[PDB]
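Everything below concerns the one structure shown next.
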Amino acid sequence: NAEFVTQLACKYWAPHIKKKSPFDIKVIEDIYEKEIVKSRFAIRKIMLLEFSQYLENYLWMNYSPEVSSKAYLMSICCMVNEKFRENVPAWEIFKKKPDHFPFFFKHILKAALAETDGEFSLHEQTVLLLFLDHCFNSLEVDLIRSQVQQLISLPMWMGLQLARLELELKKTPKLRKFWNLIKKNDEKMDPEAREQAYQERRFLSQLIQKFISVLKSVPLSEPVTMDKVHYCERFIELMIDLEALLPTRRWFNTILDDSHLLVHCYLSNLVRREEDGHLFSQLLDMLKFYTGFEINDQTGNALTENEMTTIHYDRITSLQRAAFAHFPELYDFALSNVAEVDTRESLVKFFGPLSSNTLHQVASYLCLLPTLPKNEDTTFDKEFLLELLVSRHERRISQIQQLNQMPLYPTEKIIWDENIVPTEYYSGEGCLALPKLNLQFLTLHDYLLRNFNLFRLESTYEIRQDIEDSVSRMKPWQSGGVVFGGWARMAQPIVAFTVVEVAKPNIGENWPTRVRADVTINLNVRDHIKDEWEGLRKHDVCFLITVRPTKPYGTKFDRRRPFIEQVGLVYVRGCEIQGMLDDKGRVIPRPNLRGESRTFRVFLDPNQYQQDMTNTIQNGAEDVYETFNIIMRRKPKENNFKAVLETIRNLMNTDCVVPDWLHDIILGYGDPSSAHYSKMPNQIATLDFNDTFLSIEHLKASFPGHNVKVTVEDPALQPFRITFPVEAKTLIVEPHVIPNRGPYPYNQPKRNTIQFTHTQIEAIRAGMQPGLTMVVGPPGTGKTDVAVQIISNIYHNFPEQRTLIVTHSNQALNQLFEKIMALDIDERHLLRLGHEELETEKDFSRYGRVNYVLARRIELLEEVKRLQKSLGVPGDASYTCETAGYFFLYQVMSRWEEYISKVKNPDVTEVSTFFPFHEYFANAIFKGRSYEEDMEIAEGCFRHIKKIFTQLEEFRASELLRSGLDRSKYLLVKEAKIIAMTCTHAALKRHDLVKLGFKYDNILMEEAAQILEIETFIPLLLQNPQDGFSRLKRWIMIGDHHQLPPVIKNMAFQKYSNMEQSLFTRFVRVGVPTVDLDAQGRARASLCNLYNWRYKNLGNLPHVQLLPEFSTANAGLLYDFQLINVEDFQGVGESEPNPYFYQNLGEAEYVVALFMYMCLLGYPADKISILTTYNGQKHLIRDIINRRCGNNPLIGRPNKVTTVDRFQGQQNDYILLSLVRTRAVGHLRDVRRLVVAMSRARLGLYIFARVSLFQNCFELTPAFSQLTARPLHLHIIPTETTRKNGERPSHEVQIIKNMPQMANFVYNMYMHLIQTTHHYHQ
Amino acid sequence: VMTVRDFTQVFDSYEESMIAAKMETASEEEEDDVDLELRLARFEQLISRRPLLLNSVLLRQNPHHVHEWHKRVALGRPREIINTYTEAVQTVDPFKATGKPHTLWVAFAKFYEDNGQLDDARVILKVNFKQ
RNA sequence: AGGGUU
């Protein structure tokens, strides 16, 4: 009934249909019963409805209390849930018309609590659970928060057992007055508002009771309906999210504990079902982590180890009090030591023998259960009662100890578990046992662990995929031995394997500190492969694999079938290369080894080793480490997972000392603006802006809302210092003079040439101040110029404050260093770290910088020699940095001090007459005009000489350190003032950097919205704390959250967990104030309109507005941009020759034909790049390029043929864009992908798509409403330039109405050009 | 190599420096292992330091090192409980620990003191084995 | 992909 839902849409609510039939309630009723319910909530049906804008155009705007029904409520929730599944804005229509949302919300609550199997089915109530989960996860929306407040505030505690409430009020006496105040205010309520309030206050506690009864209805072994399982799963998901967010946790945690839900769940039949309850069990483990999380519910602070111990001690103590006073049969047990009594074992020993009635009575004295009336039997199971008391009082290991026992490699028990390692096929219909990234985290440990686990799971999934690819290729067959029918590049048969070291555990740990093994392979392979295997280096991670093949020899493998059964997968273990052995038995001027056998010494995960050994010793399990028969290596650039996890673990272990003005914002709570410079207590009043402003006019124009007062009236005297107040809109500007640097005018400093806008100035100003500076920089708004100006200003204002620069890509680093080179920054203070093709004019790597220092030292020591001789000092020996230092103090400073004593303690003539360095500067002095002038000229000469000796003193280290590595260490730890690297490198090298004693004061980042959350956090901690506090003074982040996010290989982790969300993006969402750059300078204003709607006030720079090059039309094309409709070609639109390898022959051929048309017009083929949203189409366009252009002299090649995602930060003059899709919109619905796609062109953008499909997409409307304002048929001018954008053309305009007509035209045009011309490349 | 030892004496003359010194001793530790025992006699930074001392005690078969390690753990109620657990697990001798707990369990007012005393009495109470 | 004195 796809024609049914669509026809309804067209009639009643579809977009781009002028007139619709009026609202009819029966449409909602019919669609819900016959389309949604009857199809068993089929995802494709729900998608069609959602995409057709059912919620925005029919459901909500026609919703009222009078028309509300079951079908109406459910339909709204289905649409909202689907929007979350598709990661599009879910709440906008409610925000537009908020009036009836409170009524709607209250009735969602009623429906959720409705009797099981009653009016609402269990699936329908699962849908409601998920919807409510989205609500609780969306408290940033005022409309939602105002409804949810009453469900989760202190008054919810009226759902507590009366004894537990009193216990809590006694525990926190200050709570009682607030409790009383609530009871008083309740009196002022009318009877219905009171009843509504009480129902809301009891909702979550009552929801728990509903869950518990659903859970209990699950049989142990008999068949169970999946709807019960999924309800229970979604319920625990809700519990986790409520518990992992402080505002929802604050009061609800006590409620959850009072209900004893967790004990119910661990004793349940469902967890005991190994297959059915597996996901439920994993969700349960997550919930347990949070119900016992180490945080104070009221203060929100993390609990110390002492506080934890006290909590545990106090519980035992109160249990012993009750034991002593009221238990005789167990009276002897009470007398037990608290520690002995506390272990699980001791507690079972003491309380296990007791009757159900006695245990119930014990629990009642702890306010855990109601009193058991005299002579009554308890209704609770003994195992419940026992587990209740035991679990509550047993010793717990801390969160840190728990983390420190985790292996860093995935095993075969993890790699194929799709509850925690989902495939890319994950629809989003079920939930996963995964952490979620949104806005807030409980503590730093919570924050770090969520990122740890999310990073861990994706890497494990990738490893599993790699293993499947390489192990399948090896074709493991039975021979009871294994024979490999194939070979693999990335995996080899193991010839020998031996554990060679199991070291003793460190104090406080139960695992070996180090496990090593020797693994031998036989490189009977192609020399290319032999070289790659010998290319393995220290810290490279490999996987050790055990297969016991299931198939006879010759049996075909099917990749579609379950991998584990196919090859007989038994074990997977990770390892880390220490080094390859040489023929002297040494772990590796690398040698040339002989033969084809190679042995590698590797590290095994010590925690995994202990667990396996324990399993072997205790349970007779076979020794895993005697079974490996395959070893697999990976691509180094895709194989950093283990190092990153270790770094995260180290960060968790350390005290994580981040700036106190950052901690709360990082965790996402508290005032998002509290780190803004205007709110920093150490805000600096006066700043030297140096070369930031080109003139006093530029400066005045840079501060629109301020009154500028200059300390000097003469306009000819107007670098600038600016003083900021603390009338209060007044800036005091002081012009000053750069100190003379010597008699060589070329040694005057380089200067900034960029006339920064007032907005760019606000960014630069903020970056110079202490605190958090966030800059949102739309395409081409000058992010890089802002960055280097901030860096330059910090460099000059705060010499020996060191700046750390972190980017995502090496391209951004190339751009920064390029612009840095044009500014007044000494290259000896620059350093670039990396694990690369040199793209800058100078080499800023450790290698390049060591070499510069060495070469500069030589030149400077020669200057000292020349100075020596000019002074008539004898001595033929050359100087070292050491003797140069002696020379400066003894020969130079002495002469200068004597000189200053004469002329600065007074004629113009005596400035020159007594100047001690005439001969040295003969190659270059005094003007004899005034004293002040010549004196400063003399001063500048001394500064020139002093700079020589300052550098030589810095360079002495290269005389004390011979090796290039030690020399590079000196530059990194001491000499450089600006140190740059990628976030990737920073993550890998943090351990080494901290060990070196790396220090820095300021961090600047670019591409910030492209960097993963945890890889943004790590660069904050590349150093040790200073006197107990972070040394970090500034944090500048520059990025664009309206462009593409960090890349997540498996998009299931984005769909469920929002793992792609950068820290930058989270901070913007949290509400951290941003500086939004508002004037782009790389593309036509006309093209800028296609994306500037997305940003705050994004306009254009003057040169874009005024330069001819932006108003000159594109030859042979009427419009500078067009959207071109492309219907079917030979009955096909989009095609899929391989699964998900989306293509569109009609579009591809048209694009190539246009490219050919342009080349035949004389376009620079290199100035054209071709983009598409799918890799399948990319290869197809390339295919057609080679098969149609081929060996054509008149037709070149486009600079690139690639995807939009691979063209981030890149551009060309002309972009040819293919959107490919005809059936569904696909991932272009992500507006960020849209914005990037709309902004890759400087001068020309031509898009080929099924226009109708994308027009219907609500999120894409602001772009496509502009694109469809122009014809959808390509307007060409084939006889054409100096024609301007607006002027009517002096040639014929022909309209190409389709691709075949174009391919015809281009053929005829070319056959006319082959006859009339002849070009000649060979 | 000697210089590190010289530095250790300087550390001995004197928290982070204590960490550097304890790491210097744990770097491996003969008579030095017993000396760590001196560190247990003086101070332990965290259960982990105490755990390392316990490991040294485990490493040396003779009883006194283990007794010292247990004492280090105590220095209150939690430490005493840990010592009691060690005694329960330890079958080596009842004398050293006997007196320890006696004076250690003289800071308790009630029930557990009488009950605790009874438990101690219970713990106290071929050929010899038959007798 | 890393450097030094009886």
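Each residue's number is its place along the chain shown, starting with 1.
So this one's electron microscopy, 2.9 Å, going by the header.
Here the Cβ of each residue, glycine as well, is placed from N, Cα and C on the backbone.
For A:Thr781 (ATP binding site), the same-chain residues lying six or more positions away in sequence with a CB closer than 8 A to its CB are A:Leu1077, A:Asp1078, A:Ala1079, A:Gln1080, A:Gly1081, A:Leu1098. Taken from Swiss-Prot, the feature ATP binding site applies to A:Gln755, A:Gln760, A:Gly780, A:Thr781, A:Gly782, A:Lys783, A:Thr784, A:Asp785, supported by experimental evidence.
In the structure as shown, the Cβ atom of A:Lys783 (mutagenesis position) sits within 10 Å of 25 other Cβ atoms. Experimental mutagenesis at this site is recorded by Swiss-Prot as A:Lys783 to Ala (Swiss-Prot position 829), annotated: Decreased affinity for ATP and ADP. Loss of RNA helicase activity. Disrupts spliceosomal pre-mRNA splicing and leads to the accumulation of spliceosomal B complexes.
Secondary structure at A:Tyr1140 (mutagenesis position), as computed by DSSP, is coil. With a cut-off of 8 Å between CB atoms and residues at least 6 apart in sequence, the same chain places A:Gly1176 near A:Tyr1140 (mutagenesis position), listed in sequence order. Annotation of the mutagenesis experiment A:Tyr1140 to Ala (Swiss-Prot position 1196) in Swiss-Prot: Strongly reduced RNA helicase activity. No effect on ATPase activity. No effect on spliceosomal pre-mRNA splicing.
Its own atom aside, the Cβ of A:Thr784 (ATP binding site) has 17 Cβ atoms within 10 angstroms in the protein chains shown. Rounded to the nearest whole angstrom, the C-alpha distance between A:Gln755 (ATP binding site) and A:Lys783 (mutagenesis position) is 14.
A 10 Å cutoff on Cβ-Cβ distances gives A:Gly782 (ATP binding site) a total of 22 other Cβ atoms nearby, all chains included. Around A:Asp785 (ATP binding site), the C-beta neighbours below 8 angstroms that are at least 6 residues distant in the chain are A:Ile754, A:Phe756, A:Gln760, A:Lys819. The Cβ of A:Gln760 (ATP binding site) has 25 neighbouring Cβ atoms from other residues within 10 Å, across all protein chains displayed. Neighbour counts of Cβ atoms within 10 Å were compared across the binding-site residues A:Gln755, A:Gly780; the minimum falls on A:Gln755.
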